[PDB]
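Some notes on the structure that comes next.
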Amino acid sequence: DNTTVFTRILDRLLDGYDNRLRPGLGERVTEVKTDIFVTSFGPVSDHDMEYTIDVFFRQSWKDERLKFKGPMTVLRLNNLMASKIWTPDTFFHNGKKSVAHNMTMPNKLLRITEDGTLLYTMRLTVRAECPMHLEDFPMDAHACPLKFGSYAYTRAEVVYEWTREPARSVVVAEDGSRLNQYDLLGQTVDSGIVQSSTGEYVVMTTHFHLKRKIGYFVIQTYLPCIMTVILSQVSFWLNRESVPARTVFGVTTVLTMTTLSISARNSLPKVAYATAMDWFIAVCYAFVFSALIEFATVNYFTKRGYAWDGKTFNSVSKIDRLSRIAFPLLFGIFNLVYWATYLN
Amino acid sequence: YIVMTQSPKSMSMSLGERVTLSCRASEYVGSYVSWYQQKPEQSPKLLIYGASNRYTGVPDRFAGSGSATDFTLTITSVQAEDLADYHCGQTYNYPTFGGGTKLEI
Amino acid sequence: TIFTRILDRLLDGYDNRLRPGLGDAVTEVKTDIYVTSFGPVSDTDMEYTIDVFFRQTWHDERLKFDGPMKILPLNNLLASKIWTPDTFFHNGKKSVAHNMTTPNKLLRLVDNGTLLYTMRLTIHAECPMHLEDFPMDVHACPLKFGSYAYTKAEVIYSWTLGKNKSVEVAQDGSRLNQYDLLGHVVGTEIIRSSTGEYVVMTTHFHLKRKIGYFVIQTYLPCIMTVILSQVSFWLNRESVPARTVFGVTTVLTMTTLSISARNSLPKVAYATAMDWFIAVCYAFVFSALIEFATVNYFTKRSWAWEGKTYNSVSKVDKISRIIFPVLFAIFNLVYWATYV
Amino acid sequence: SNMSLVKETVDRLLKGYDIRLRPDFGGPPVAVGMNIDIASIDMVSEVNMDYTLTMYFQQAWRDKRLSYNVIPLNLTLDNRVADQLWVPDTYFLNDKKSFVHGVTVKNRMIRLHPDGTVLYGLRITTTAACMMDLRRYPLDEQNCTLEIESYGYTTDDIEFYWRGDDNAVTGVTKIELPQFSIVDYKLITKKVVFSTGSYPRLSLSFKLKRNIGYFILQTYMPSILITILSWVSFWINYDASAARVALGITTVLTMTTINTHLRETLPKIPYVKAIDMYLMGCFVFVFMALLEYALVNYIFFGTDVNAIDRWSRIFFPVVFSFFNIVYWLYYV
Amino acid sequence: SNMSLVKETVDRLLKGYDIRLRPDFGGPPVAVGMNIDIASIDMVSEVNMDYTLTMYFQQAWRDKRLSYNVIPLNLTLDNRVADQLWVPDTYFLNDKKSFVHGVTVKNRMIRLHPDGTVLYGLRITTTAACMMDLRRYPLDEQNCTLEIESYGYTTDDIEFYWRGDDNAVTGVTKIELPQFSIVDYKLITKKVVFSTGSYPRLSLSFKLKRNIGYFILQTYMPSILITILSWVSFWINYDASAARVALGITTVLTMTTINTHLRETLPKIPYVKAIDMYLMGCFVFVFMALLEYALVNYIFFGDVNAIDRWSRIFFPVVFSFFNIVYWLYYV
Amino acid sequence: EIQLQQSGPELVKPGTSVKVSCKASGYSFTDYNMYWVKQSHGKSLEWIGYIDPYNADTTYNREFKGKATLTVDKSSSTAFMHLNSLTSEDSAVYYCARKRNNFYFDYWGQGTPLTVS
Amino acid sequence: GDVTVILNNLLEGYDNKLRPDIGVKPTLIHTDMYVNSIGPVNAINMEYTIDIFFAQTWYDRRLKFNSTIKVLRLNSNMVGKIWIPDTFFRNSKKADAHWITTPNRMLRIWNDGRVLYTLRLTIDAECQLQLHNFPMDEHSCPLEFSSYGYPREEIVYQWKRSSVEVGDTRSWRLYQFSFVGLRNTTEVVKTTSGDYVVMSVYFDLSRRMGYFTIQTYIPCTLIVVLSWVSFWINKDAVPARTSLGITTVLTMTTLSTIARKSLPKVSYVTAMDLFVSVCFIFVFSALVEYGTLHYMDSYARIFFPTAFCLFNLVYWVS
Ligand SMILES: CCCCCCCC(=O)OC[C@H](COP(=O)(O)O[C@@H]1[C@H](O)[C@H](O)[C@@H](OP(=O)(O)O)[C@H](OP(=O)(O)O)[C@H]1O)OC(=O)CCCCCCC
Ligand SMILES: CCCCCCCC(=O)OC[C@H](COP(=O)(O)O[C@@H]1[C@H](O)[C@H](O)[C@@H](OP(=O)(O)O)[C@H](OP(=O)(O)O)[C@H]1O)OC(=O)CCCCCCC
Ligand SMILES: CC(=O)[C@H]1CC[C@H]2[C@@H]3CC[C@H]4C[C@H](O)CC[C@]4(C)[C@H]3CC[C@]12C
Ligand SMILES: Cc1ccc(-c2nc3ccc(C)cn3c2CC(=O)N(C)C)cc1
Ligand SMILES: *[C@@H]1O[C@H](CO)[C@@H](O)[C@H](O)[C@H]1NC(C)=O
């Protein structure tokens, strides 16, 4: 019977209560104070141009109807009471397929303070669009937004804001960082309104600032490109008579380089513009292709089929000697320009 | 905290004409920069809440344009009551106000 | 309208939460299965799938009526209105109860009280495997089920026809590609657990992998790769680049074959029978290349025979042309006999 | 008769039962006990950085409102009665995707004991998140966890505890992961503080290890054999340029293809893995072997050359041998 | 006036209506007229051995309880009334994963006619199992069937028929598949006997034929060009071991690549498909082409020009004879 | 008609403690936080701290941490600031303000000049 | 409250099953759409993902009220409490409405009876494309939608003046194409259940191609150039020419495979397949060219670039 007092209170709150009418309809504007505790920043999906994020989505708003006076100053209730009272219809403007967790019971807490204030937290895994510009890819940094506002209620109907200072209202747990290639820097929040034919709606924008970690694409892509770049010039070191040796060297290098170019592309969605890797791969494609033309030039002047034996014999080609030094030097200066260009 | 600095410490301009006050923020503040007016021996009076929006009951001559860090308050036509000492606050983090620009003929 | 009054009489004052004879007596659930098809076997995921009509006959004294019809074939929706066993499949990783266009559940209510509750299911059951003889493997995948909540003292499962009669397979229904269902075995046991003692109805379906895919996919390239390597033994010794590209290409191929064979497999660490065949084929291509390295070692003139001394065929090579093919042959015979 | 009495008793419990209020609302926290029986840890996929775990998750809590005395047995009720009963809202903080098994009916248990205790079992398959440190991978010891935690109720309203202490979790030994090998499991009770309050937490933590036996067949031996394959160039006379060069670069490519094919399986991570280190080790020797001919041909066209080749014929196998000892000694 | 009148009619029908009992319960079988209009056959998945079909599946039957006469028009009610009426339970035996579409509201038509008839349209996407033997693949024609059948009602309790003997199924002609081409389709009505009873069965059967044009570009022409690429070895000089052996090996390895590149496309099927009988036939030719040099190397070092010449002529002819024999078997 | 009326002007010698009270009239007191701002003559506005009247939680400026203590009396709808260890630097004008949004300080106090001697 | 009593009056004595003016006249719906984002154009499956704010409005005499309240803004809770015109997207392979945090729907009712029903959707529609100048192709993708059960004599669809409130194309995930524009049509389609009214919204899309150049064409051009290098190489180096010739054909097969992988299983030869096939002929011709020399080179080295250049221009023209 001790719980009967709390059951009796909950009956008085819901009777004569309308889930369709927002708090203070007409008489007042509804002010919703929202907070986010990002429990885990899910893996950014560059292929889908979206990102996953697992959050506790707190929302607080004053509702005069849900006012009580009992032994407990605050009622901690399960999700089942949330569906029977008005809650903001908050939706994520850039939100793709998103799932509200349900295991074991619905992961939503309702908490009604005696004054009337509510706290309505829910656990979500929202996949939101994060449009990306990949000119600097792989050494690119993005600011993925997460906009959320009411769907049916215009700026004069419900207005959102941050419970704490705006700086301290999006909290990311240190333990939870599920990013692999990206790295979270910080979170910046801003408020605005969005113009719609249906009306003017308030938005709560928050930008999660990310940065790619170049470490993966170094060993995965840049090093194999560099080895193929290195492998191409080894044919300069090999003697000129060994036509099959250098030929097999050069043709192998281009085919390997071509495979790397295709390999890099599938890591990213199709895009009209060429990323930074595409320029590194392209110029790497030039050195490997240029090396073959150097060998082809040597074959033009490789008059004597017979090699040197320890009559005339083939001398080491002048182009071969100069290609020995110029090519590694020309590639080295390029790396300094390339790496300095994008890293800084 | 975030440091707010106002470029013109004292601006001189007669009645009418255009007068623009600047206010830079040390780091990001979004659209949360407010502007307040304090004539001497008086409390501050809000003018431009948010980067651009104008508080109710303010004459329409007051206009403000904002960016990530650089913010401005411009008066299209100066009047006798317009001359005052202005302050530009921030609220994206814990509050911190600017040095305070002053106007006189 | 007469039959509506019958149903309304049955379901009034009826607790669908309570067991038939809860406290009074134990509930015998008579089960039967008709495998409409035996779904594919996921060797990579170590699970098979099966599509079954799952009959369940139990006697309920509450649902006894005296009317015109002896049996009442009723809509699927009435199943929720009555108590039913909470049977689940102990080794069922994922399962769907089909409900297109409506819930595929039969529910007949016989005059005496018997109920025939049948439904169409698709169970992705888990079938532990021991791949040492791969691809010449044989498996006996189980299919266990029993009441989730009720204990052996509360609900008992027993086959209605018999051992081999209560599990039937539609001869038309066989969705296995590379396996071949050999037969089914049926048994009842008691499994203990922290919750209590349950009755589990294990049924083992006996399978057999077919090697026709793997003969085409892995073994024949492996044999041709080995036979490819042997060709180096017949190749001219002075042809150093030709024999060199031959050996390196073949072992390169074996590298692709060795990795590709494991790709079809799960990530077990058993070193399956295909791995041993891969390994020995790996040895033959390696030794075949080593055979060429030795032969090139003792070449001095390197001038090819033309009808100015030349290089005789290496004594290593002549023996290699005979021993290596024959050594593979006896190697092939012993292992094929071993698995067979 | 007896089943009529059971009906009246069970009807008595559920009438006036407010599902919104926990046991002892506005009173001492309810102490719920949890015992688990693992059914599988199948699909420990490092590509998605998660493991899928099937378990018979059970929760036992006292509830004075569901205390009956007339019936001496313990009423196991249909799984549909849980909807009309209060159950602890417990969420696994790391669950990318979870479901309660569906066929034949929803796999749940409800056993009301006479003292008021309620045993509430589920059969849950949950793809729990488990961040993995892949630096000594595949010779790596992963520590995956599962954070059972009340969502809405702080520690002033609910208390968690493993029931039976270290015997609460069972069936861990019987699990056979094709790639991994579970070495130890540890269960720990803690309390996590969020901005909304301090909630009770239970973390079941399995420390798993990998098996290198799968990886020697797939990863190391092909690289070792290719590494050994490259050394065959050292037994080939320098004049054979196409032979050694073709043997040379083919080995170099094979390492890269094995590297890139292996990496394609794994997710994109910034740090370098042990297998990458072994592949980096193997690539260097294969590369140096190609350089060894590069030096040999350059010197000849630039007696002594044979000696350079002869020493490389023996040292290159040796330096590789020392690398593996320090490698395996380091990682193993 | 009419709107008020319609409400009285619809309320009268749904009042005292038992969803559990079928029409004429304890009486003669209720005849359900099936009608189909295939929107799309999305894919024919050989790997999963099933095909995906989207249709406007429509069931028409007579229920005298839902018979009205006051209004001279056919009420079409919102879809949610279907949960309050008796719908004939109907499952597809081949179905593995199927659903009725949801956006914007659940696509499910209901329309009660004055003379008791009820139309029940449904927009269903069905992934139906189609076990397809592959011994003539890709030159194969496969039936893939959809088997409509009542689950809980025997022929004593329900009866299925096609509403129109051959016009009950519509839109088949407009269907388009990137890989197949529907040559023919047929509709059958049967009675299948189970241990629980004999039930009414309707089989919608499509007979699809593979598009040879796709596989010529992908498998056969590469196999030919590799096979022709083998023969150019025979024009190369006898003392060119580095070249012919290099040409022969890659040719043999390529066929292994093509064969492996193919079987990964297909499932782990234990047959020997017609494509395999071509790849194997090409395999033996390229392999024997490599042996042609090995035997020549064994004569000169262990006539040689003549062996090249006869091989140069026989290999084309015996391949042409193999090709003609191949197609005639598979034509 | 919102009107924040602070206490009258006072001046005490160094080492004493002084309390100034800010009183809210129109709006509901507990809904919005109450801030405290210090301004020396010919100087910028400095934030002291804010107190949420309902929960009575407080946050203080680092410089004024310990120097200033904020307490509230919801019954009278008055916010109190307590200062201790007064020095020359503490001579300034102490304003009271409310925060109606994350954007602006809607209504300010009349001001409370403080000087020491 | 004023709003609650109005809502109770409206729903009381209301039938969700009977459309407005049933058996009186056809119910006229005006539809407006805000194309939030055209998702990826999955040409492999011939389907594209589209998400929209789909607005419908109809005059319901039952839902008319007279008071100072001009309109009634309501959440999704009221969508299922009144008659909503069923509207299925005919070419939608699989469509889904948004539900997080709550059902993304809204409902506005005016005094005169005008209702506005807007909701958010995500649709995978069907779209076709022809490969004769692939990838340089252009086409338009439709989005049909009509009542599933209500014939032309029961529900009628029209467009308000605001045809389609297309969004900002920069935020669109359409990478391959550029949204040229939109074309809208209304028509009547006959069916067994009746003859309904369809609303196909044609979104015009035009391909852009820089990605395919470095994936297939430029690599295909390069390997073709590699074959031409054989002619400068001496004919004495027999393995060298052969080692170069075999590389081209092998790489050509791989590029065909990945190109085929990037393509559907289409019988008709694609323009991309045409491109590699011509290059397949060139590399085969080059390899056959050397065989005759071993069993002219200057003529071969010049003619083949000329044929390739003509093919490139014809590719440009096509
Ligand atoms: C793209 C078009 C090609 C443009 C490249 C254009 C460059 C080009 O193709 O000509 C090569 C030419 C000669 O160089 P190269 O060594 O290759 O050719 C030598 C030349 O033929 C001598 O005349 C020969 O001696 P001889 O008298 O017959 O007895 C000698 O053979 P041998 O007798 O000793 O045995 C030949 O090796 O010029 C340069 O020196 C390199 C310039 C810097 C090249 C660096 C550029 C990176
Ligand atoms: C993995 C197996 C390979 C490693 C095992 C390595 C076993 C091993 O080291 O062989 C040594 C020896 C090499 O003889 P080899 O193959 O070189 O054949 C001739 C031999 O070396 C003569 O001595 C040379 O003439 P000469 O007198 O110098 O003037 C002649 O050259 P040429 O005069 O014509 O120009 C050579 O061709 O062969 C055997 O004894 C049979 C072994 C059968 C081995 C078969 C065992 C299966
Ligand atoms: C004299 C001659 O014609 C020589 C030329 C090529 C040689 C064949 C190479 C491949 C070998 C693989 C197997 O180990 C069985 C023996 C095997 C078939 C050899 C038989 C003898 C051949 C035909
Ligand atoms: C025909 C039509 C016109 C506008 C809407 C609409 N209603 C809303 C409410 C809220 C929000 C955020 C966006 N809404 C939008 C879409 C919009 O206008 N954007 C994105 C600028 C719906 C249908
Ligand atoms: C609403 O009230 C106005 C003013 O009395 C009247 O003209 C109108 O007909 C009323 N509409 C109704 C009752 O539908």
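Heads up, chain C uses Swiss-Prot numbers, so what you see runs 65-371, 447-479.
So this one's electron microscopy, 2.9 Å, going by the header.
Keep in mind that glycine also has a Cβ here, set from the backbone N, Cα and C atoms.
Under a cutoff of 8 A between CB atoms, and with a sequence separation of 6+ in the same chain, the neighbours of C:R119 (4-aminobutanoate binding site) are C:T95, C:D96, C:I97, C:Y98, C:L180, C:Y181, C:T182, C:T224. The 4-aminobutanoate binding site feature in Swiss-Prot is assigned to C:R119, C:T182; the stated evidence is similarity to another entry.
The annotation that Swiss-Prot gives for the naturally occurring variant C:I342 to M reads: In RNA edited version. Of all the Cβ atoms in the protein chains shown, 24 others lie within 10 Å of the Cβ of C:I342 (variant position). The secondary structure of C:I342 (variant position), as reduced to three states from DSSP, is helical.
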Other CB atoms, at most 10 A from the CB of C:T182 (4-aminobutanoate binding site): 23
Chain break of 75 residues - Cα distance C:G371 to C:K447 (Å, rounded to integer): 12
For C:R119 (4-aminobutanoate binding site), the three-state class that DSSP assigns: strand
